[PDB]
Amino acid sequence: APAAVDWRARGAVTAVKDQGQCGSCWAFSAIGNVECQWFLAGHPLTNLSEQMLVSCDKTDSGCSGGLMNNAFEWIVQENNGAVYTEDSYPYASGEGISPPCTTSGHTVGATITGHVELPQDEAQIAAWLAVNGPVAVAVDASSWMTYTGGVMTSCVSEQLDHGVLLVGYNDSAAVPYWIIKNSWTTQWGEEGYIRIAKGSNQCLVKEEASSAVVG
Ligand SMILES: NC(=O)c1ccsc1NC(=O)CSc1ncn[nH]1
């Protein structure tokens, strides 16, 4: 496994988005993961629809929260592996109200066949990531509201409440770090991203890592 991996440099990651006033971070985490996997299977990088999940996935709870694993399971078992484009099913829950599910004429932006879970182990997550691309992870983000930059080293690591995307890591730095894509616009953190220290389970980053599998 390489000393550093950044899938942004390989053009595998879409622009940072805005979940707005909605507990839909689980959908942005899952969708962001699928977007990258679709690109790495050899297809164009495409914005996909979080709204599809917030409105249509009954197993999760829309703006009230959900799990990336449930989302992946829902896509495959309830939606034929279909993930819509953001273009044809745009995000509309930025204000907290989720529209009802529609199922006519939307465009399939990607097809998945399943998903895998990763061990609760940072080195093993890094090994998978370096080979297979960005990983959906859950974090404790309660100490993230004031973040403006730098490598976070004393993150509150007590309870999972937030879904994000691991896009890379750097083991060569003075303080090794993960590179994490958030869904809080580009005004938050480092141009919408955050670096947390790697190897000390900052923000419980290793506890619930998984990824969609493309077909
Ligand atoms: N923002 C989120 O919804 C989110 C994102 C990551 S965790 C989490 N919390 C929940 O999904 C509530 S249901 C649950 N079941 C087991 N743990 N949590």
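Here chain A follows Swiss-Prot, giving residues 123-337 in order.
Quick check of the header: X-ray crystallography, 2.6 Å.
A Cβ is built for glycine as well, from the same backbone N, Cα and C atoms used for every other residue.
For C147 (active site), the number of other Cβ atoms no farther than 10 Å from its own Cβ, over all displayed protein chains, is 23. Here Swiss-Prot flags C147 (among others) as active site.
If you take the C-beta of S186 (variant position) and look for same-chain residues 6 or more apart in sequence within under 8 angstroms, you find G145. Annotation of the natural variant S186 to G in Swiss-Prot: In clones 1800-2 and 1800-4; the original residue is retained in the structure shown.
Here the Cβ of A204 (variant position) has 17 other Cβ atoms within 10 Å, regardless of which shown protein chain they belong to. According to DSSP, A204 (variant position) sits within a strand segment. In Swiss-Prot, the entry for natural variant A204 to G states: In strain: RA. The structure shown retains the original residue.
According to Swiss-Prot, the feature active site maps to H284 (among others). Reduced to three states, the DSSP call for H284 (active site) is strand. The Cβ of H284 (active site) lies under 8 Å from the Cβ of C147, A260, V261, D262, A263, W266, each of which sits 6+ residues away along the same chain.
A C-beta separation below 8 Å, combined with a sequence spacing of at least six in one chain, links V286 (variant position) to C147, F150, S151, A258, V259, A260, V261, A263, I302, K303, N304, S305. Swiss-Prot documents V286 to F as a naturally occurring variant and attaches the note In clone 1800-4.
Annotation of the natural variant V286 to L in Swiss-Prot: In strain: RA; the original residue is retained in the structure shown.
According to Swiss-Prot, the active site annotation covers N304 (among others). Classification of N304 (active site) by DSSP places it in coil, neither helical nor stranded. Its Cβ taken as reference, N304 (active site) is surrounded by 28 other Cβ atoms within 10 Å in the chains shown.
Cβ-based neighbour count (10 Å, all protein chains) for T308 (variant position) stands at 14. What Swiss-Prot notes for the natural variant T308 to A is this: In clone 1800-2.
The separation of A204 (variant position) from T308 (variant position), Cα to Cα, is 28 Å. Candidate recorded positions: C147, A204, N304. Those with a Cβ under 6 Å from ligand 1, in sequence order, are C147.
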